[PDB]
Amino acid sequence: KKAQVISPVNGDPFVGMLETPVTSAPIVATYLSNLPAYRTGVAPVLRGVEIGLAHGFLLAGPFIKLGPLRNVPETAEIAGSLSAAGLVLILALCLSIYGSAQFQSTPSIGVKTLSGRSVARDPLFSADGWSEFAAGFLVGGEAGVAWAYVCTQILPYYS
Amino acid sequence: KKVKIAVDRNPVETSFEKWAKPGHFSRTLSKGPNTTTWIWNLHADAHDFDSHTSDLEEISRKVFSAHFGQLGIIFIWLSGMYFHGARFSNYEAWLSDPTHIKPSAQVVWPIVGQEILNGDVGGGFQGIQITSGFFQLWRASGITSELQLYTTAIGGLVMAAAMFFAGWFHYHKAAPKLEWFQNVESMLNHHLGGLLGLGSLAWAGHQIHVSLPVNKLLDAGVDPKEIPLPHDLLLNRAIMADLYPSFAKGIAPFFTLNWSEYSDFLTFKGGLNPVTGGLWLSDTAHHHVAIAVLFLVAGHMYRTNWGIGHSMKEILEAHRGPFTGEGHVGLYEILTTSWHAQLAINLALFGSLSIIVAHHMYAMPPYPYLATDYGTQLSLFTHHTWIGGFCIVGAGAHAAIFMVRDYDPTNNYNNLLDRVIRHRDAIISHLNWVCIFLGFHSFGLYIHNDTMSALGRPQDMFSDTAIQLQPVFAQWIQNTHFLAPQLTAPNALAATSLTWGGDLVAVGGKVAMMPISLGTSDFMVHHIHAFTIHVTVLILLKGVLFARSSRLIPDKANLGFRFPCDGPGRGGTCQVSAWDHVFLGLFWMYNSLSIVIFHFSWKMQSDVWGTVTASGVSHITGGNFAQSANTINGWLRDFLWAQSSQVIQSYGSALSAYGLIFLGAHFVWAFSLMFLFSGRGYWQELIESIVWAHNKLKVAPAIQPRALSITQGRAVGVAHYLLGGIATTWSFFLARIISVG
Amino acid sequence: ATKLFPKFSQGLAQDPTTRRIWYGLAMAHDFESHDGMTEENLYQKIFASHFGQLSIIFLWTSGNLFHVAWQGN
Amino acid sequence: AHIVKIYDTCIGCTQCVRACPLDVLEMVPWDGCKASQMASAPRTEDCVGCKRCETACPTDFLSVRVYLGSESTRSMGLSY
Amino acid sequence: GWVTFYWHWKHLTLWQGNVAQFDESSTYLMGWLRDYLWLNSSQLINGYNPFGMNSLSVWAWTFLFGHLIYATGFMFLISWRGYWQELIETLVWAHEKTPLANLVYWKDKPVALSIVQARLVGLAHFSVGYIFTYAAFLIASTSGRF
Amino acid sequence: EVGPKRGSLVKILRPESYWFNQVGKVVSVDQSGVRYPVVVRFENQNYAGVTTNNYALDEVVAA
Amino acid sequence: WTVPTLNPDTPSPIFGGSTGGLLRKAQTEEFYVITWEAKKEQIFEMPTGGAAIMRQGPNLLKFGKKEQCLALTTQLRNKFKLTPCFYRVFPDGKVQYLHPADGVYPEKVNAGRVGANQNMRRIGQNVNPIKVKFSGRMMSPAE
Ligand code: CLA
Ligand code: CLA
Ligand code: CLA
Ligand code: CLA
Ligand code: CLA
Ligand SMILES: CC1=C(/C=C/C(C)=C/C=C/C(C)=C/C=C/C=C(C)/C=C/C=C(C)/C=C/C2=C(C)CCCC2(C)C)C(C)(C)CCC1
Ligand SMILES: CC1=C(C/C=C(\C)CCC[C@H](C)CCC[C@H](C)CCCC(C)C)C(=O)c2ccccc2C1=O
Ligand SMILES: CC1=C(C/C=C(\C)CCC[C@H](C)CCC[C@H](C)CCCC(C)C)C(=O)c2ccccc2C1=O
Ligand code: SF4
Ligand code: SF4
């Protein structure tokens, strides 16, 4: 009857997160820590480029296979890539105004990392950091949409 | 010995002394009324037995005798239906021609012109065409005479008087103690062996000896007057051995375990009777024999007075995991200490069971000539679906009431209930997200189709033609159960239902049951069903988990289960209680089950029900559900506007009362909006300006007129809302399907 | 901290919630419940608002005329 | 912050303080309507506006009166 | 709505030459339901069907639009603040504890609509749906015939 | 002593009272310098559920 | 009586962890700490959700809202007959004592606490809102 799995977060039963296998399994925490969002030491512009490449490559698919011009053979990929470009641009504007809105207060409380060593604050959560993050997001998103078009053009088994 | 009879002699004196004193059951209302709210509280707290007192023994005795009263009332109602089928019915005429004559058992008196409601149903009769299906049930029982219904009615009245005598006895003369009610091992052993095991065994005996031969002769064209009476099929074994030669062997094949000899009246045929359109009564007889054996072995599981068996406390306490802490410990104490914890589970499973019943009674119509009475089939799905939803909402209610009153945190430390209350935020957050996801991806599909077909882009819709969302999993299960007798159920001659696929059974020209195809429309409506169910679950479960406390109000348990609000503070705290979550879950239950029964009616009228006169099945709506139900305008046009032609033109005909209850139900539903949209504080000031006029004329009452409570306003509003909406649907359904079906 | 949108109400501009946005959208033209409003300033703001309503009405009629003249028959 | 005012009809029954879930009210001696206690509202920055206080006031209408004012985190019962 | 129902039906029966239909059916409410609301909806709701569409499809879509908005106002009219504030508390927890999404945070704290505010919002959804539904029905049942 | 007798019927003259222009019976009158000394009990209860209330000497009148 | 300083060495009750605990308000704006000295180990009810076991001796407990602390205060005072006292902690480390701000609980007199927000008139002796019009902000006649 030993070996309980569910634990409170960092041992604190009053914070309210209840560290759980979906939260803090070694593989899951490893994967989430390796994501460019949580690389708080790298420049936010490059993490934004990577995130934007991913998101601009994935969100072309729906516009391509389900857009209004999905059934005309060659116009479909062009239309969906232009639509994904527009959506990426909209998201970049969203990120810019979010950086205008959020980063004005500079909260003074520190950050630890569930093991005691007081890490620094992520430069991403600063006005200049989020500005360059949205810049990287725009660049990477448009590049990822363009490459999605390219992959529709060049991949062998693209049905 | 532990498990035994334990009662108190003459606990409560039998007198009308407390009948003359209303409000006697509580300390607050026994002082008398000063305001009108007392009159409402007298009724709201009437059966709230766990607040009249604290001792569970007296609460339990009250509950037991109240159950006896409910049983007596149910027996009165059953005897009344049997009596109306005996005196005021065309049953003996319907037995001779059930495919032509409409089942009627309610005659209307000719007083103010309502003799027009005595419709020409058939059999030289004039009455109201019933949709409860009692005629099919009685034919399946093997009645064949109104005298047997008469004596069944008199037996029902005898049993009702017996139940009421039993309630009076077990409250006033000899009422059991708490340690008698708390023998849940004995109660389960008995309710499984004797109630559901021996009950199914006895019904199997009736099905062997009365239903099967009588119905076998009824299906062979024999007139119900020349059929042997059931006692003649009991005594004269020659008749049964002529009908089933295994009766020539006696009961020896049972005791010699040569059971295959009984394969004449205990079958596994499957499918439907081609001549009646219902399940084979030999199949049902074998069914009830089997589940009787199963329940009788299931009733020998728990330990009562002889060491063999299980202690439920030991099963529960030894079921715990690494994810779940201490596990089911303290739940035995919860359920042997709280009546509401029991009521919650019982209502939940009983309502889910009623919906199981609704779904399993149309696909596998058990009674002869049930499927071809489309009104009876529709009514029997709708009724049990609604009863199930109501019971489930009540299950959420009483779970909340447990969490408020009967919950003790000392008994529940790191058990499953504590561990649920500790992460209710995760629970409700994921439930909220899935409700939103499903709302979008289930209703925005309908909006997308509306927008596409309105813009003239039918190639962009979500249909069986443009963008197919086929329900491939349900289609595979259909094919898996259609091919079941070939591979996975070799002793079954056919599948359980014809809805899996195959040939249709048509009786009297009308389609009893035929395969049901599923496409994109069915995908969308099933996902709508899951969406609405999940939102109702969201509301009720959020009321349960946040019945004691929240991040808004941490002291909600002291506030109670039924309170309107803490105040306008914290931005506004109205409907924070666990009662108001039930009040909203009622609305969402209505919204869910309305769509469920709408799906049923349209799918049945389009793709199942119909006539075969020439070579071809001509359905009622012509199979529009496949292509028309992709849109909300579809359900408007081709269901709510098209199938409303029978209810609004029913005036001057036998179904005119259905149109009347259409309009009056539309009235009551909207009337509910006077109570739901508004608030008490307006009506109190209006009432006091009226009381001024009553004072001026010296007619102000001594019982001060108050506006209804806030909680009472919400309850009245939801009551009128549900009544009007359900009754509108009832009128629409019945007026449509009695005419076209 | 204290926001900027409800220039007419400092109690709303200090609201940390989303109620500030809504109540500032819905208290914008209740000029007599503004901060620092006098009666003369009230009447003057109302005068200007009536001028704005007139301008809007006349632009609306101009647009009806224009679209009937252009895209109509 | 909401506005909680307490009037001289207070008979000093302490019910408004016992009902207050936020510790906004307190009972002050003799520096009020009369001797034998009186209520007061010194910590209205913590008042949420629930009006449990005036729900519990037994005087004609309510000696304690909550007037809903500007909201904050403390006056909206937010743990976030 | 009563006023305009009366006007619209009296004039629909006048314009169609069938004032007898109003003189007979307007004396009872199933007349108003069937012969006015049900009868004159025939072209409106068939503005678009699975066979195609016509110029009344915009008014059909608007009809259903108002039916949606009205009912949505029912949500703010019947359900009241305190169910939604606790729901939003749960969603705040969900956003603060979700990885890759707690990076994004609100500047204005999510609270439920207040009491007066949601009263106004339900009244506005209600009125907009009422108005749009009747405008669609009016213009479509009159333009469809004439 | 001040006020009415301790069984007298009294009409309430407080404008914001629930029992304004309504007859009540005196429980007692506190003879100190207390403001609102008169304790009146009413046969009918207010919206809060109270039947007693303290009134001043100018808020009370005979019959 | 003097204002007690918050002891951080005070242990906490035995709680297995919930989800109703602290949020970013604790890190950004404020949070609250309630303390009490218990005579035994009793399973009490957390206002956030779930049951915790208080320790024999002094306990300490974090909360994100003052209403939570006073809910537990009335629970420990009414069901366990204890005398708890809670604070308000700011993320920068500043502690502000809150409940027994004079030592005794607010329903009891203390002979020296000052009466605040007391209108010395009857509730019907308030002026009409026309007299408090154009006072700057929208102002109630109660002022
Ligand atoms: C005539 C015989 C009789 C007499 C004199 C009493 C006398 C008493 N009983 Mg007992 N009792 C009896 C029969 C009797 N009982 C029976 C037959 C049952 C089994 C159901 C009970 C079960 C019972 C319980 C469980 C309790 C009592 C209690 C009481 C006390 C007050 C009950 C009261 O307020 O009655 C007035 C109440 C009624 C008249 C209600 C009748 C409800 C009936 C059964 C159902 C009718 C439903 C109806 C069909 C709905 C129609 C809907 C409508 C809108 C059309 C009193 C000592 C209570 C007690 O001791 O508390 C101190 C208590 O808790 N009795
Ligand atoms: C073989 C034994 C047996 C049987 C048949 C039943 C049957 C029943 N019990 Mg259970 N019960 C039993 C043993 C049994 N019990 C034991 C041993 C205990 C003690 C732990 C309990 C404790 C218990 C409680 C606490 C309650 C029940 C209830 C019920 C009824 C539920 C209603 C229902 O399903 O409608 C089916 C209806 C019928 C089948 C109608 C016919 C009823 C027949 C005549 C009575 C059954 C035989 C009876 C138990 C034996 C005594 C007969 C009498 C002459 C002395 C049902 C009649 C509930 C109820 O409704 O209360 C009234 C309820 O509240 N029982
Ligand atoms: C509870 C269910 C039930 C009941 C009551 C019956 C009843 C009966 N079955 Mg059926 N049967 C059933 C289920 C049932 N069956 C099922 C599930 C199957 C499938 C396996 C069958 C298959 C079956 C076959 C194949 C046959 C029967 C037959 C019979 C009859 C003969 C009984 C017999 O020989 O057993 C013996 C039973 C007893 C010896 C008990 C008698 C007890 C008496 C009544 C005691 C009372 C005396 C009292 C104390 C004092 C007198 C009082 C007063 C006069 C002084 C009888 C009518 C036979 C028959 O007649 O066919 C029509 C037959 O051939 N049954
Ligand atoms: C096995 C079924 C069952 C049982 C035994 C109980 C028992 C109880 N419930 Mg639960 N409940 C149930 C099902 C059940 N309920 C269901 C299905 C729902 C969902 C609707 C609820 C929802 C519910 C809530 C929300 C509450 C209860 C409460 C209660 C308690 C007091 C009920 C009372 O005094 O009402 C006395 C009876 C009435 C007031 C009559 C109600 C009037 C109805 C609505 C009229 C309409 C019905 C009619 C068929 C329609 C035609 C109308 C016609 C007359 C014109 C009691 C313990 C209360 C409680 O414990 O809180 C402390 C409470 O607040 N129940
Ligand atoms: C038609 C009326 C209506 C509508 C649309 C809703 C909608 C909703 N209710 Mg409400 N509700 C209503 C009536 C309604 N309710 C009534 C009458 C009651 C009775 C009191 C309730 C009681 C109630 C409760 C108690 C709960 C809800 C919940 C919900 C949500 C669950 C579905 C969801 O999120 O899916 C997604 C949204 C929809 C399906 C709405 C339609 C949006 C479509 C898809 C189009 C989207 C437009 C798109 C963004 C383009 C924008 C255009 C741009 C110009 C702005 C949703 C916000 C639940 C909730 O909030 O938790 C999840 C909940 O707990 N409701
Ligand atoms: C659901 C429901 C219903 C119905 C129900 C039913 C119909 C049920 C049934 C049930 C049943 C139907 C039951 C039964 C039971 C039975 C029993 C319980 C019996 C018993 C018997 C006995 C116990 C005996 C014994 C013996 C003998 C005598 C022989 C020899 C040996 C011995 C000793 C064993 C309705 C719809 C109306 C309403 C709602 C609810
Ligand atoms: C209309 C309405 C009222 C007013 C309803 C009044 C108070 C009661 C309605 C009628 C009562 C029941 C009187 C009916 C007659 C009495 C039963 C006495 C019988 C006398 C003769 C008629 C026989 C509320 O008090 C209310 C409160 C909270 C939310 C919504 C509402 C709401 O919508
Ligand atoms: C759904 C619902 C919510 C939840 C609604 C949330 C909190 C706000 C709505 C979510 C977003 C903001 C929808 C915004 C869409 C609008 C189209 C925005 C238009 C406004 C601009 C013109 C300014 C409540 O807070 C509520 C409160 C009291 C009674 C009933 C209810 C209620 O029914
Ligand atoms: S409104 Fe609530 S918190 Fe404010 S003073 Fe009154 S009782 Fe206390
Ligand atoms: S409850 Fe009312 S009367 Fe009693 S002390 Fe508080 S304000 Fe005074």
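Heads up, chain E uses Swiss-Prot numbers, so what you see runs 589-734.
Per deposition record, electron microscopy, 3.2 Å.
Every residue, even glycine, has its Cβ placed from backbone N, Cα and C.
Taking all protein chains in view, 17 other C-beta atoms sit within 10 angstroms of the C-beta of E:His655 (mutagenesis position). A helical conformation is recorded for E:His655 (mutagenesis position) in the three-state DSSP classification. Per Swiss-Prot, the feature chlorophyll a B1 binding site maps to E:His655.
According to Swiss-Prot, the feature chlorophyll a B3 binding site maps to E:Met663, E:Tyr671, an assignment based on similarity to another entry. E:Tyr671 (chlorophyll a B3 binding site) falls within a helix when secondary structure is assigned with DSSP. Remark: E:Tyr671 (chlorophyll a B3 binding site) has no non-local neighbours by Cβ distance under 8 Å and separation of at least 6 in sequence.
Under the heading phylloquinone binding site, Swiss-Prot lists E:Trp672. Counting every protein chain shown, the number of other Cβ atoms lying within 10 Å of the Cβ of E:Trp672 (mutagenesis position) is 21.
Among the sequence features in Swiss-Prot, the mutagenesis site E:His655 to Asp is noted as follows: Very little PSI detected.
For the mutagenesis of E:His655 to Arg, Swiss-Prot gives this note: No PSI detected. The structure shown keeps the original residue.
According to Swiss-Prot, the mutagenesis experiment E:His655 to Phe or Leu carries the following note: Loss of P700 function.
One mutagenesis experiment named in Swiss-Prot is E:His655 to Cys, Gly, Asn or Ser, and its note says Contains somewhat decreased amounts of PSI, depending on the strain; significantly changes the spin density of the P700+ cation radical.
Per Swiss-Prot, mutagenesis E:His655 to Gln is noted as: Impairment of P700 function. More severe; when associated with 'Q-676' in PsaA.
One mutagenesis experiment named in Swiss-Prot is E:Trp672 to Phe, and its note says Still able to photoaccumulate an electron on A1.
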As a whole number of Å, the Cα atom of E:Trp672 (mutagenesis position) is distant from the Cα atom of E:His655 (mutagenesis position) by 23
Cα-Cα, E:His655 (mutagenesis position) versus E:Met663 (chlorophyll a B3 binding site), nearest Å, comes out at 13
Residues near E:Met663 (chlorophyll a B3 binding site) by Cβ (under 8 Å) yet at least 6 apart in sequence within the same chain, in sequence order, are E:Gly710, E:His713
